[PDB]
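In what follows, a single structure is set out as structure tokens and then discussed.
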Amino acid sequence: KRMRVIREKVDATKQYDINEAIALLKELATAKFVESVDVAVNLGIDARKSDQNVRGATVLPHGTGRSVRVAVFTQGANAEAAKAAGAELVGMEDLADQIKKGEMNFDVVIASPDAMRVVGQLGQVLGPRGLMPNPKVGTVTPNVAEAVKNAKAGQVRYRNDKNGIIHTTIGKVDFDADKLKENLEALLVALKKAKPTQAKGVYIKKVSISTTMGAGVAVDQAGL
Amino acid sequence: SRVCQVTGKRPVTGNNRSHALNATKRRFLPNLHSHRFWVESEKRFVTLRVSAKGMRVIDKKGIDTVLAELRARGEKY
Amino acid sequence: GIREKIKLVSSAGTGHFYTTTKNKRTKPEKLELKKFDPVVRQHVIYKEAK
Amino acid sequence: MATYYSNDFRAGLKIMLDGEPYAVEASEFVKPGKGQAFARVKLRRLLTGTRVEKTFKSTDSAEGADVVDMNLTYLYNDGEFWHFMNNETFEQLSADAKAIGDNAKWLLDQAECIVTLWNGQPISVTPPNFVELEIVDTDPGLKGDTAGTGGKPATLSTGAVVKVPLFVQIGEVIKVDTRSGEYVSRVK
RNA sequence: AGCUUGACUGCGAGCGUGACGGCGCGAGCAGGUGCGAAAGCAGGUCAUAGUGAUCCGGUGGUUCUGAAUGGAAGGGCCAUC
RNA sequence: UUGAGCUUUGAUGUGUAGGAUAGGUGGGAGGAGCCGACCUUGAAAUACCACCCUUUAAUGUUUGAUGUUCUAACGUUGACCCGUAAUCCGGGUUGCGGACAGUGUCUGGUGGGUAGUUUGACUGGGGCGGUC
């Protein structure tokens, strides 16, 4: 088979370190085409408590550039100034017809506090099991719409909630600088511990494992 | 009174300190228990008013050894 | 009441810090002001923290 | 941290004690000769919330927090938990089944409902005065004998039940009230 | 409106006002910036209200001390809650 | 008899609707076989596998929860015998209880039954109202 040698070099008793198993992820996977990395990091959150939700925009400190097509909901001069930041479809309620069709070309929605009457009155159900974000909790809607997507369209990966403990994020292209990604995983620690919701349980992070796509299993540590 | 036969534990007095350091004169009573012991040398029942740690002395020493010290102090058993 | 306080941590090697007040619920981004440092005697850009 | 003695809170001022936090509806003031003054403060519960009655004297104070009540906008349902939306600051919010009890049927979509905000996030949800809803499970009502008033039961799309007259049978959107839960008119 | 962080660190002759604790103004010097071609100005906002002494306790820094010695704990100084 | 947790191996999720025999989310072009994204779909569209939610046992579990039985601790303010001309007590068989109760230490709850005290000042009397 091709699913047996994968289960050979996975030792759950030996929790791997930073420099040990992440650099050898190119040999643990026998993938055909060009793939990438994933990152799974847990945070203790009960399912029936609403004061434990951990969300926010994470500015990644490097791999992929402008890759995600993100929309703009602005009025006035910001409808022609946010186009310089890399967005394709910038406008108004003409983009609400694309919401009614259910277009999955967009993944992230960014607006500004003057077109917040558009998403809050038309994109009600389809925007958020759509899960498109528009928060003052996160930095989704500032009034700095010129300088939003100069780095957020490039390297920002959005933190979503789950019913359980899990917060899975995405790693970058396999042939990047692997010394920087191990610090990118180390600087996702300071972002997830930046909010200590102050009602956390016993641990902060129990299990943190970064898999590539479907083959590698790399058990990391929460301390280092 | 409340005195152990083996070790001689008369109840001491102390304070019942609350959270606001309020003193109240309580009295620490020992963990006494009227137990009936068996002696191989005498081959009969011996009932002494020992404490909880007094049986721990009998756990180490022999029961014939402890009553030898009772005789040299004017104790009735 | 509304306007809480922040701590401007120096991005240099020193442990010196300025402190000031910033209303978080109006402009939620960090401050990147550029003031004097009495330890390094440089003009280091300061970063926002708690 | 606030303080409110019995000569201060009179109407619509929340108090906090052990808890749950209560609300003053109406009160009187008696200042009798020989003795200390008091106030028959007719409090109102907020969480369960039926009633509580206390006769506060001139002593003592009570913590007043939180008070905040504001207009929200319902837009989302997923499993158990619900959400709302602002129009003055556009901030998200999370709701629970504890805050929705005996009210979850009437509010359907984009309603101008109000909640009570206290320390994360709601306490209860109050539905608006009029919502538009549709019947899907209703018999094709014959005239009958019928010699009077009546009037057939209708199972509603949200899981509720209302009494509708004869001329609405299948797929007729109607607006009702949420205070008592009776039929008033049909939208056209 | 352009450009920016002088809302900067160590001082400060002097006086004003208070029983005192304190408060207020401060030229100018030293280091280091900002703007203006340049003279110059800036250690907050036109001014006067937006605030409470100490004790104790918490965070960061600094061998300053550190109960025989070498360390650390706990104290000291400074920034500060 | 059993209940809950773990590093363990996998099985296990049957609607509306898409041919149906869909676990939540982030990825999303892998395994003489031939699916799949693409799409018809809905509140969410799968593949490839991840971190886990849950039904299911095999295990070393960590051990608690009780429930019978047995007697030798302990209770015996049941009888009988003796010290003893003694309804106290003590010894003796025995009967019924039985590792329950009871007591001691630690600890949470209840606690005007009880104890120590506090309950401001200016004020055209104190009070009341008002101010600091």
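Just so you know, the numbers here start at 1 and follow the chain as drawn.
This entry, so its header tells us, was determined using electron microscopy, 3.7 Å.
Cβ atoms here come from the backbone N, Cα and C positions, even for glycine.
Annotated in Swiss-Prot:
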{"type": "MUTAGEN", "residues": "D:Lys31 to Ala", "note": "No lysylation"}
{"type": "MUTAGEN", "residues": "D:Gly33 to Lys", "note": "No lysylation. Loss of in vivo EF-P function for cell growth"}
{"type": "MUTAGEN", "residues": "D:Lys34 to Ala", "note": "No lysylation and loss of EF-P activity. No facilitation of translation of poly-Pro stretches"}
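Here the features listed in Swiss-Prot are placed on the structure.
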| residue | record | Cβ neighbours (10 Å) |
| --- | --- | --- |
| D:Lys31 | mutagenesis position | 10 |
| D:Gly33 | mutagenesis position | 4 |
| D:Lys34 | mutagenesis position | 4 |
Mutagenesis positions among D:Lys31, D:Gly33, D:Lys34 whose Cβ lies under 8 Å from any chain B Cβ: none
DSSP state at D:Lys31 (mutagenesis position), helix/strand/coil: coil
